[PDB]
Amino acid sequence: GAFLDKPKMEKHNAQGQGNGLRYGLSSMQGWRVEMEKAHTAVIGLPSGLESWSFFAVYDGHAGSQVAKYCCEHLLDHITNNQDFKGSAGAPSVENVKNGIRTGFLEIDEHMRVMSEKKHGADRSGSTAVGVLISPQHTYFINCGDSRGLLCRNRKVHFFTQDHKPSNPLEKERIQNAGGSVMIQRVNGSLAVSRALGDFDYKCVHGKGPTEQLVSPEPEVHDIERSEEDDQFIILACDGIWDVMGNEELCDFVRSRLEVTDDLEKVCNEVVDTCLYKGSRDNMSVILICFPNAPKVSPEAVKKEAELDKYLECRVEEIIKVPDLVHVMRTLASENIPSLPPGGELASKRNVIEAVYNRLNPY
Ligand SMILES: [Mn+2]
């Protein structure tokens, strides 16, 4: 077990701006009995990196301890090691990448020793996906099956590759570590091949830290920034990506940015939409907008109001007492034009439900 009888829709939001960036984020427990997600969102880093920013989403499993420790200390483990520092004044691309790798391996070992010392009872682990944004580069960081993407010139310019046990190189490591991949799971249990924590899967004698059943090793990609063309970055857990593809979500987010510049609201729209598309997991998303992110469009705002009015009239008529499920089903059969790209009817469910509720409050 572990599903609630009804989803917990409460949103935890944050927003901020600086270094030319604006961001919003939303997390929601949804159908799950526990919330095991965390995030980091910081504009302006310590120790001479004030023009830097860092954003990350951590999808915890078997507990929130690992995800919570990461969201508070991963960044310092990355920036405060000899690999990141190097190196004259400004960190080279190699310093940044090596520094991030060392940061992951060191925080993992750090947690392992803390747990050993205090006889920790939890056996939790966590994915991490994030971006370290410098004045000239965006470094995407991925460890696990959370995912991030960069929208540039209205297209998906880059997205992180999910670490899954069945991936060829992952399966190879797992087998060489004495394990197997059964369907999509390590030993028929873990659905992730890389994560922080999961120390029971990191006890293989004769294998280094990155050769275990589960690896803490991140994949890092440096993308040179384009002031003219960079639009936004989306970071989210698999609770989002399970039900929306890269291009769908990019298109959907664009469509929402053309209607509002409230980034928390856009993130809330993504999360609700994914819930309505059937996601039964915790959900978290961070949206980071660059200076040339899409701007609110008067025509887009009008089209949205026209659509909302149209849906309201349809609901009025369909009622003429069908439940909401049946009203949604009727609306779907109508093949209504001009729904949000990617979001589709699910992304309009809040509008529909609001009207339905005014008409059938009991
Ligand atoms: Mn998840």
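Residues displayed in chain A correspond, in order, to Swiss-Prot positions 2-321, 327-368.
Per the header: X-ray crystallography, 1.9 Å.
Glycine residues also receive a Cβ, built from the backbone N, Cα and C atoms like all the rest.
Record features (Swiss-Prot):
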| type | residues | note |
| --- | --- | --- |
| BINDING | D60, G61 | Mn(2+) 1 binding site |
| BINDING | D60, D239, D282 | Mn(2+) 2 binding site |
| MUTAGEN | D239 to N | No effect on binding SMAD2 |
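In the deposited model, 5 residues go unmodelled between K321 and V327, whose Cα atoms sit 8 Å apart. Counted over every protein chain shown, other Cβ atoms within 10 Å are most numerous around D60 among the recorded positions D60, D239, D282. Mapped onto three states, the DSSP output places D239 (mutagenesis position) in helix. Mapped onto three states, the DSSP output places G61 (Mn(2+) 1 binding site) in strand. Counting only same-chain residues six or more apart in sequence, the Cβ atoms lying under 8 angstroms from the Cβ of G61 (Mn(2+) 1 binding site) belong to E37, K38, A39, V67, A68, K69, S125, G126, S127. Highlighted in sequence order, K38, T128, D146, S147, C238, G240, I241, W242, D243, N283, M284 have their Cβ within 8 Å of the centre of the Cβ atoms of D60, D239, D282, the residues recorded for Mn(2+) 2, and are not part of that set. Rounded to a whole number, the C-alpha distance linking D239 (mutagenesis position) with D282 (Mn(2+) 2 binding site) is 8 angstrom.
Separation of the C-alpha atoms of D282 (Mn(2+) 2 binding site) and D60 (Mn(2+) 1 binding site): 10 Å, rounded to the nearest whole number.
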